[PDB]
Amino acid sequence: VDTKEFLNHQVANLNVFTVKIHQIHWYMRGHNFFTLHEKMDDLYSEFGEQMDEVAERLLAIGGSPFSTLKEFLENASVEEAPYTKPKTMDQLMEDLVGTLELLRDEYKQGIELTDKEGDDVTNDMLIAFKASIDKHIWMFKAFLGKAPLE
Amino acid sequence: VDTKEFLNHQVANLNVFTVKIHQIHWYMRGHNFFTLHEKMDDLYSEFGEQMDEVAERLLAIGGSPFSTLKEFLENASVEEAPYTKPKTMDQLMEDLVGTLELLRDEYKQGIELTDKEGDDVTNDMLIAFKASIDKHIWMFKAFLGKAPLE
Amino acid sequence: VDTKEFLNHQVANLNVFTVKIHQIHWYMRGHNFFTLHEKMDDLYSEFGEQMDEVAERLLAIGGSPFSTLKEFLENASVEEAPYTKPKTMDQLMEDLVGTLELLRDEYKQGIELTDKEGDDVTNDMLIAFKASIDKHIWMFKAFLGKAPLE
Amino acid sequence: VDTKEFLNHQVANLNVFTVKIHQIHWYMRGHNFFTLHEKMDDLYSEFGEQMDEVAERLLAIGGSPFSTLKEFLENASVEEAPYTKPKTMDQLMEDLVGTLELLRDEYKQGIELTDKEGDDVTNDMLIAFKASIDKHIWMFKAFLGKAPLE
Amino acid sequence: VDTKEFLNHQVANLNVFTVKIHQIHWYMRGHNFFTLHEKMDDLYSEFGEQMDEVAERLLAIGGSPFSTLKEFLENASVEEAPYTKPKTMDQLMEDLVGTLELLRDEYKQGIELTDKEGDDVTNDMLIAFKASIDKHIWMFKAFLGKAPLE
Amino acid sequence: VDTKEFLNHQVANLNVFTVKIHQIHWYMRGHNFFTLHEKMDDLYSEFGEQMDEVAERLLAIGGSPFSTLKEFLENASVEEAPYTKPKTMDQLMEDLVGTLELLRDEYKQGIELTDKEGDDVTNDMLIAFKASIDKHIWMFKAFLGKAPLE
Amino acid sequence: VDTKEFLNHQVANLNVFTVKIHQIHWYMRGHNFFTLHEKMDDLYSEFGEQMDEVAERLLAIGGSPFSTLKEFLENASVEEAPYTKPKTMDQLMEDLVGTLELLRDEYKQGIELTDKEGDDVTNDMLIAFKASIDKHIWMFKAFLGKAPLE
Amino acid sequence: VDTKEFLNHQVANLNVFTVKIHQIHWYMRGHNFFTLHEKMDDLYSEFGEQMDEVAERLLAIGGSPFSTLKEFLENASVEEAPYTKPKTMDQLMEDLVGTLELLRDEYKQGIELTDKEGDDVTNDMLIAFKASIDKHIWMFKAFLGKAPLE
Amino acid sequence: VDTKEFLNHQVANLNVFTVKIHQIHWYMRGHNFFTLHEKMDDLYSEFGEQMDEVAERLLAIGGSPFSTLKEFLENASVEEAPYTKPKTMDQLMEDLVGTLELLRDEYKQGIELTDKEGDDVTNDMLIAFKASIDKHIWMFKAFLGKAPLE
Amino acid sequence: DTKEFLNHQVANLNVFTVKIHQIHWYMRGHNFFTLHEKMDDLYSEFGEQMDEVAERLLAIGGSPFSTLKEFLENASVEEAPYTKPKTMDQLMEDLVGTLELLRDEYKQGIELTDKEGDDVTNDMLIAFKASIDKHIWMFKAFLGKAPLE
Amino acid sequence: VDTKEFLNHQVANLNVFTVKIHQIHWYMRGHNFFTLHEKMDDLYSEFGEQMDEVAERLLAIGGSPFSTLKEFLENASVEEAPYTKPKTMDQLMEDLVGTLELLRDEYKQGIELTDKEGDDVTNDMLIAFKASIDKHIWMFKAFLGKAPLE
Amino acid sequence: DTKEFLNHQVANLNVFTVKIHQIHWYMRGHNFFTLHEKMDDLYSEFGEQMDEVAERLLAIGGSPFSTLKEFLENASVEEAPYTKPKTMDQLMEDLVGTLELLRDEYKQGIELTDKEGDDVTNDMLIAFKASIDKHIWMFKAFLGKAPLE
């Protein structure tokens, strides 16, 4: 697996993720609704920007980003489920935290990979994104009454 | 079809549409690249906001929006295709104009539908969206050297 | 009943309502105090502006808005009660949602009435207000762990 | 008359009207000069925008807007007279109020017309403009010490 | 009388007063309509904020603010009258100046009282409010062609 | 021709010119549509401001500005034609550049005239406007692939 | 008389003038109070800036600006009188207009003088200031129901 | 104690207090994490500013503020404890409320002290700070479901 | 002396003081020119606003402010001298510090006076001004290498 | 070493910004307005790169070139007088070429500073290269070409 | 020493350092007082932000930041001394520059350590902070007339 | 003529902005922060003068110099490499000197364009000179000197 395949894989991942953030944003209920609803708006913007930047980096290294929902589903390792049963706020936030941890570890693989391949720019980009992702994992786990690595 | 089903269909449509806008945004080449590149960012934001407002309206009337790429693919009438053969700027803009016209005509059907069901709010929302889509159809058709309805 | 009497009635209702928003704003306690306190400031501004526009529209059609607390009490259908026994955040929010539902249904009546008398402008105004009120009913009921319209 | 002809007619009307607004802006005298001078600047921008939006709407439905002073004079029903003998602030404001009432009633006819032809977007646009015109008529008639419908 | 009762009394007074400002804002006519209309918006905001700070200060000292129109009418010393006969701009402004003078003198009483009970914070708050009210009395009486305190 | 009549003549010119800018704005088609569409918006604001400043200067020197479309048509040397046969983007831009060169030359005569009459203020004003016009001629001729003085 | 003496004379003049503007600002009474009071704030700032720029220009040409009230009184041709008798709004505005006309004519002498002396920078500065002064003379005379040169 | 010693003591207190605010900011967990996390950012800035202003006031009256952590620990009466065992949101907020009450009462003593020594400026400064502290105590006690003085 | 006479004396003082600030602003030379030049602009604005607020307070309590340079010269205790012999930056700053100390001590006398006359508003106003002056005395004395009270 | 490289890039970046102005002044064609404003943007961005590089060189104890003579004597970027405007595609080709030169030279600087343990200068150059790569994609797309083409 | 302990040690360092910046801010005297006073304000904000970011990073990797002055004193290697004997501006700046060089070198060890442990995020963060610190050392040493590495 | 003058000032202004950067990078002393930011301000202002002059030259049918070589060959402003930082007073003396040179040359351009009937270029140069005179007063005051001294 090389840099282009990793960035394209993350394009698929991030599209599935922003749709998931919309799902939480729309279906959440409970006493933390206002704060976590606005917060999901913030996350949607942030990872939409991550997605645009990953696609633009892929383009800049001569790659071709996935650009259809078909390709995003076919290639993403992030998972999604239709919202049938009502979920508690904690359950939605655990789904979010799980996806954030997936994206963190996959980005770690991308950082190591781009280091071996000598792609310093992509490396730096992935590191910055991971920094934000770690911050979120800490904050949302704090919401869940848990330690970041718990 | 009723109002809830129509709005949900438009949620699917707009997700497919915004990803299509991203496709044009990433893969376009030619002398108009900078202008239409920024223009695609603007359209992405605008129809992202349309989708947000449609989903929020569907929520406010007791509906349940589609919230996965699987559901969007299963329900959208907007057509997507992976970017394989290279396309000219005029060709990408013709795809954009085509989907805008589809959304226009479906929005007209939704306006008549909601006006028949007595949902005044959704009616007004759809009319505002159509106002904007008609403007975009005029402008992009002008870019293509054509009259709006031609 | 005609358009003028309806708008004036809503002047009375909206004054009683903004004062109610102040009651909730001042007397609320519980873990969501900070978020819901700011939220009540927002609602006070929003419905203060709704009240200003209803009065200005009433003036523009040749009407005379109620302009004293006495007239407001005499004509408003929104009910107010002095704050004697402590209420929980959920009790205050249920009162708020109740008044929002009252305003939604009465605004629906005004939309139908103004559409019957051929007052297009007042109709459009009430429809925009109802759009926002429906949004609020969804969000606050979501705060209460309930579906909108439930 | 149909929708296209009506919109074009209002383009001519709005050009004659904005020029009249400039006339009052330039020639007014009296103790309310500073307030009403700035106010005329505001109206000039607002009705310049109405004109731009009416023309863009006309373009979007396949029409061809008038685009010369000759066509405006030949087609406008708004009436203009060169400033000759000095006029009082109340006289100029009466001219403005009269033209505003002309535009109000003609917009009423257009709202009915677009409602008959099923042009929902143009109907909504004209309704918004009429809301603003009604507000202005109330305020300027108040300036003249008169009721909005007096 | 003590500090809590005074602040609550001013809650009632300021609610009756802001509604009065709305009455003047809506019903005014004459050559100064535009300037005094905007000015009334400013006063409504300013004394709305004074009312919010008086209530928040009352809460902060362990008091319970009046929070209904009924309590406001029952306890406020500011007098309100329904708008039946037309009033001139000068009559409305004289009513406004009168209520400002009432508030000035009562605030003077509260400054002396709170200085007597050792409530430094409430004293400082009332003194700032009186500073502004005195400024308003000067300016509006100047509008009336009169000296302040005359 | 003296200074007052020169400024009034330019009031007419600038009114016919801004309407022409609107014509180009509305009827343009082709690949440069978006950039030149916004650019025409900018030019309309700028030359509207020049016109307002010219009229205010005419007022300040004891003049009486033209304030009707009839006066503008009778006195303007700028040429207008209703948009009948379709024109290319280069043709509309060549019309615009032509009118700009007309305004440049007439302003040159106004600068010489005002220097002759000792009108330092109007001289300075016309020089500033001419600076702007010269820049516009350079940029639009560069757009047309032409030298500024070509 | 040379450039330095003229600029220093205008430093004295402008200081006396800004104090006069404060006088009008403080002592004015009448129905135009709010507009003309704020307007005097605007004028105070504008001519304070003229004064700073004249002094900085004098410094830049090797001169030494007056910098005491003593020097301002001893050198200014603008006149001032203590406010003893109450004046009407029109009387204050006539005093202002008179001072503006004095400053206009003296600036005209400075423009001619700096032209003969070849001081283009000071010339341009004085011309810009005069442009504003003419605009004010027109506007304030319009307030007085008079033509600018009347 | 005199004014200088009191102000220096409050410098030490405010440094210990801001560090405590950071402690709560970092270690909080629970469903209100996002709101109270931002809230702690706000308090950290506000009380950082109180500290800066207290120190600058101390400098202005000829005192010498503590300027090392050692002096802060040796002189502060605010008490700090390292975060060891996990604490609930209510436990941390109780610590904050307690420290706020300590600062409130000590500020009361300082207001009396500066009032005795005739230090009007420091008296006023401490009164403003106490107003803010009283507001915070009301709000945070409301968060804990308690009355401000309970 | 009473409150009105004191405030009027301070109007005279502050006019002389702001002109002195302008003198330092124009004539200063040395390595600190840029910093102290901007600093003088800031002080000019600040004490200009002090003078505005003092005059407005004098108006609000029924007084009549001095409004000519003649009256300011006749009544101010602040000393001005024409700039003849060149002065160093330290010397100009010592003049500034001297006048700031004069205003401080006179403001202390006014604070005691107004507190004795029971004018709480003017008392608070003067205390705020003294707070700022004490800060400035600290900073400029620090610039001069001195302790505040030295 | 690192100092020699950064100073070289000061010269390169001064020649480059002057060239950006050259394109800004001499461009003609239907894309004039968009690319004219675009050249303003590029001039700001690489003006800032140049300032930031010089500040880094100073921060590590170096002395930046600060005269046009030193820039000409040291820069590897190439400039040519325009008599003459050239087509828009020609100017964009020149710009893309200089961008690729700066990209590759910056890559050499990243490797150099990595070997020398200058983490800060390494990070700075990586950030600049990220932007330069984006520009190469966009201007190459303008020219109807793939990025690495 | 590992990454968690390194970051915590830097939390202590940055707290002692910001308090030191406050010391310099408060006690500085001399001709450069104003510029360096504001500059110390800026440094305090910047290094406060570095400290907050370091603690948030420590939290994100499963660490527990020091959160008391006692922990800061016991763990910080940055040196502080109470301000007793007066110091010159160059002495305070030399203390500041010294602490900056300490932080630069300790951050260099943290960069090497984090590179060793594979902590790409913390590595990148420390590099950004070190970039800023290197710039500050250059600028402050230039202020002291010294070379950066001198 | 006017075109020759404006193009000469393009060269002058490019040499000047590079010199402003030179002062910005090499200054040391107690006034470092104020004059460092001040040099940022001057670089922006004369950068804009340079752009505006070039745009005027284009607007009158000229072709601006657009390479460092042309700037060196045509500019009357003088530059010297700094090895070497120099005192703050020395850098400010150099700056004031270039400002006076630009002032006098701009005066010649005002007279020239006045004789040639180019009112626009005349007004532009007069505005620039106004600013340059203000700067000469302020920097001369910084040096403890009278403006025309």
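For chain F, we keep the numbers from Swiss-Prot: what you see runs 7-156, in order.
Header says: X-ray crystallography, 2.5 Å.
Placed from the backbone N, Cα and C atoms, the Cβ positions cover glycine too.
Some features that Swiss-Prot has for this protein:
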MUTAGEN   F:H31 to G  Slight decrease in DNA protection and significant decrease in iron affinity. Retains only one third of wild-type DNA protection and loses iron binding ability; when associated with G-43
BINDING   F:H31, F:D58, F:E62  Fe cation 1 binding site
MUTAGEN   F:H43 to G  Slight decrease in DNA protection and significant decrease iron affinity. Retains only one third of wild-type DNA protection and loses iron-binding ability; when associated with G-31
BINDING   F:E62  Fe cation 2 binding site
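Here the features listed in Swiss-Prot are painted onto the structure.
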| residue | record | CB count, 10 Å |
| --- | --- | --- |
| F:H31 | mutagenesis position | 22 |
| F:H43 | mutagenesis position | 16 |
| F:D58 | Fe cation 1 binding site | 18 |
| F:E62 | Fe cation 1 binding site | 19 |
Candidates F:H31, F:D58, F:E62, namely the recorded positions, that fall within 10 Å of F:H43 (mutagenesis position) by Cα distance: F:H31
Cα distance (Å, whole number) from F:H31 (mutagenesis position) to F:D58 (Fe cation 1 binding site): 21
F:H31 (mutagenesis position) to F:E62 (Fe cation 1 binding site) - Cα separation in whole Å: 27
Listed recorded positions (F:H31, F:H43, F:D58, F:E62) that sit near chain C [CB under 8 A]: none
Interface-proximal recorded positions, chain G, C-beta separation under 8 A, candidates F:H43, F:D58, F:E62: F:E62
Intermolecular Cβ proximity, recorded positions F:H31, F:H43, F:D58, F:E62 versus chain B, under 8 Å: F:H43
